[PDB]
Number of protein chains: 2
Amino acid sequence: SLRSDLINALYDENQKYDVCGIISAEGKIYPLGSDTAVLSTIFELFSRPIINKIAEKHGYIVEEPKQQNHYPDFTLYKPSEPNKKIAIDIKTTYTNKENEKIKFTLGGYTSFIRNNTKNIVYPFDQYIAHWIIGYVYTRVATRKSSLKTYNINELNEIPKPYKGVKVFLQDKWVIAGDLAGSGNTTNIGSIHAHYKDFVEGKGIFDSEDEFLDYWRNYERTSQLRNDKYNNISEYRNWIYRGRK
Amino acid sequence: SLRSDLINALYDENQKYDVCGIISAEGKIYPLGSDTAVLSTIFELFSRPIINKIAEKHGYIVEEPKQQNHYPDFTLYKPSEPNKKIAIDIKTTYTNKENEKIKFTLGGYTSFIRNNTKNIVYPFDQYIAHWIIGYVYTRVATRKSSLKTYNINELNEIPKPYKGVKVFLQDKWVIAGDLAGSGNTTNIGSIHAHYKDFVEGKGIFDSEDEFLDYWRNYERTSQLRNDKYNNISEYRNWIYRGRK
DNA sequence: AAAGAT
DNA sequence: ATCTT
DNA sequence: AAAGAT
DNA sequence: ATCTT
Ligand SMILES: [Mn+2]
Ligand SMILES: [Mn+2]
Ligand SMILES: [Mn+2]
Ligand SMILES: [Mn+2]
Ligand SMILES: [Mn+2]
Ligand SMILES: [Mn+2]
């Protein structure tokens, strides 16, 4: 399927290629920086060709946002199924050590999920799936050699500011947690768990509807959430007692 | 000087080289996407070897932040004079049509300008200069050929998601404006002007003391500033009548 | 965690 | 770190 | 703008 | 878009 082929194409591409710099039309190579600002961008770009290849294979049109900061990174669909679109969003995070618990910021909980056409490429109700392709890497620290340029012949000599990169594809609602991923920018935090948990989908919500009801009614601050709900068991009580 | 060779070197690098993609150790190249998320990352990495080379030519040590979310992109100082540090921060913005007035978000007004050691690599009082390396580029819609990968023999035909990139170096305070650059992330907004004004320094503050005093006493919300000041004029009047 | 930093 | 509305 | 989105 | 305190 599209989904099983995508997952496999992403495991293999990440297995076979290591990004090591940005290159210019004249052949000069600039090394990468070590922060997630930089690597977040590199993994999404790395991902574009793979996603397009699989999506065409499965007869799906791929469309990146035409406008800035409009979700999702990739909208796939068949023209014969206009309201059965698939949203795919890239997310990156780092670990200080290999194999420990990781957590992603999954987008706003006050934009399109509370308003059908806010910050989204196509109205929300036209999407049947929302997939997250998550990347995890182990930070490394940039050396003095990351401040020089290189040519196409010194490629394996460029230092990479990461090691142990892992990638997964899973449904947004499945990996969604119950604590905000950011404050002033109101993002849904994902579960905080090991890589296998994301791949396998050991989440906390019972269904995508519970995922949606919970993030749609989550208050922005802690005083406001204080006596409504702050986590899923309190939300389940809240539901139980008549949403009050 | 360091400053003048750097401005010269940034102008020349930008003229001679055109960033067209990210390359892997194995030689495969992934094209660039069109948002400022991809391009501010690309320009910053592009600027790294340049900054470092001119800094070494002048006897300055170059340090990038060791922690994420810390200003500035580069700290330069001569080992003989550690309390004479220079901050160089890269910023990017875009244009829809060549020229057109541009504006930049220039960092928070509530972190290090308000607390000597907050979100800054070295205490604020050890820096005697804060430069802004600013890039502007005209947006260009990405083509379908952006979704294919390339080899080192096709570098000249990889489509670029930009055109007309210009670069300048200028003191932060000279180009600062008097209106917030962002709301929830409380950034100083730069003046809104044409590229030439940035290069030339046609700002609004009379001095760096006034720039600092203004952004240090700037209130976060419209309602709060309304009893104090929402602009440069109101601020001079405020100053005039005894800071009330 | 929040809440507020790049 | 910077953009949209 | 201001305020709040990626 | 994600991270630090
Ligand atoms: Mn993304
Ligand atoms: Mn919109
Ligand atoms: Mn930076
Ligand atoms: Mn920067
Ligand atoms: Mn403008
Ligand atoms: Mn710190």
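All chain A residue numbers match Swiss-Prot; in order, they span 2-245.
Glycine is no exception: its Cβ is also placed from the backbone N, Cα and C atoms.
According to its DSSP assignment, A:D74 (mutagenesis position) is coil. According to Swiss-Prot, the feature active site maps to A:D74 (among others).
For A:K92 (among others), the entry in Swiss-Prot reads active site. For A:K92 (active site), the same-chain residues that are 6 or more apart in sequence and have a Cβ closer than 8 Å to its Cβ are A:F105, A:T106, A:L107, A:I133, A:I134, A:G135, A:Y136, A:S191.
Per Swiss-Prot, the feature Mg(2+) 2 binding site maps to A:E45, A:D74. Long-range Cβ neighbours of A:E45 (Mg(2+) 2 binding site) (same chain, at least 6 residues apart, Cβ-Cβ under 8 Å): A:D74, A:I91, A:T93.
Summarising the annotation, Swiss-Prot assigns Mg(2+) 1 binding site to A:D74, A:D90. Over all protein chains present, the Cβ of A:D90 (mutagenesis position) has 18 other Cβ atoms lying within 10 Å.
Quoted from Swiss-Prot, the note attached to the mutagenesis of A:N70 to Q states: Decrease in activity. Same-chain residues at least 6 positions away in sequence with a Cβ under 8 Å from that of A:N70 (mutagenesis position) are, in sequence order, A:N120.
Record note (Swiss-Prot) on the mutagenesis of A:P73 to A or G: Loss of activity. Take the CB of A:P73 (mutagenesis position) and look out to 10 A: across all protein chains shown you find 25 other CB atoms.
As a published mutagenesis entry, A:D74 to A appears in Swiss-Prot alongside the note: Loss of activity. Every protein chain considered, the tally of other Cβ atoms within 10 Å of the Cβ of A:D74 (mutagenesis position) stands at 21.
The annotation that Swiss-Prot gives for the mutagenesis experiment A:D74 to E reads: Decrease in activity.
Quoted from Swiss-Prot, the note on the mutagenesis of A:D90 to A, N, E or T is: Loss of activity. The secondary structure of A:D90 (mutagenesis position), as reduced to three states from DSSP, is extended strand.
The secondary structure of A:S183 (mutagenesis position), as reduced to three states from DSSP, is extended strand. Sequence-distant neighbours of A:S183 (mutagenesis position) (same chain, six or more apart, CB under 8 Å from its CB) are A:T106, A:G190, listed in sequence order. Experimental mutagenesis is annotated in Swiss-Prot for A:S183 to A or T, with the remark: Decrease in activity.
Here Swiss-Prot notes a mutagenesis experiment, A:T187 to S or N, with the remark: No loss of activity.
Per Swiss-Prot, mutagenesis A:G190 to A is noted as: No loss of activity. The local packing around A:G190 (mutagenesis position), expressed as other Cβ atoms within 10 Å of its Cβ over all shown chains, amounts to 17.
When Cβ atoms from all protein chains are considered, those within 10 Å of A:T187 (mutagenesis position) total 18, not counting its own.
Among the mutagenesis positions A:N70, A:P73, A:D74, A:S183, A:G190, the residues whose Cβ lies under 6 Å from any atom of ligand 1 are, in sequence order, A:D74. Listed mutagenesis positions: A:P73, A:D90, A:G190. Those with a CB under 8 Å from a CB in chain B: none. If you take the Cα of A:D90 (mutagenesis position) and the Cα of A:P73 (mutagenesis position), they are about 5 angstrom apart, rounded to a whole number.
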